[PDB]
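Chemist: The following block contains the structure, expressed as structure tokens.
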Amino acid sequence: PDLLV
Amino acid sequence: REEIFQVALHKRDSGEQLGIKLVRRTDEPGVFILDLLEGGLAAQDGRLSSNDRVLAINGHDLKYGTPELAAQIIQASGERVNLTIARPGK
């Protein structure tokens, strides 16, 4: 739902 | 989204992270940059900023996307990651 890419 | 532009980041290695924290807002559709990771790829470029909307990554439509889809497009991409951003006004 909330990633570090 | 008062300004639309492209920013292309260049991964120094195949598995390099862009250093972008992608989050979704509960009040509107889209994928948004919450913050840039200190010293990361995107932060060193400096073109990107918090509150930017990621409209597309490498031509892949992220208008109604999710941060997980964005991560999968970046994982599938080569060294050039071409982000299309919609920066709000003031």
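We're sticking with Swiss-Prot numbering for chain A, so the shown stretch reads 71-75, in order.
Determination method: X-ray crystallography, 3.2 Å.
Each Cβ is built from the backbone N, Cα and C atoms, and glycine gets one as well.
When I checked Swiss-Prot for this same protein, it listed these features:
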- A:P71 to L: Complete loss of interaction with host PARD3 and MLLT4. Partial loss of interaction with host ZO1 (MUTAGEN)
- A:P71 to L: In strain: Beta/B.1.351 (VARIANT)
Chemist: Within 10 Å of the Cβ of A:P71 (mutagenesis position), how many other Cβ atoms can you find? Include all protein chains, please.
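Modeler: 7, counting other Cβ atoms within 10 Å of A:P71 (mutagenesis position).
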Chemist: So, three-state DSSP: helix, strand or coil for A:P71 (mutagenesis position)?
Modeler: coil
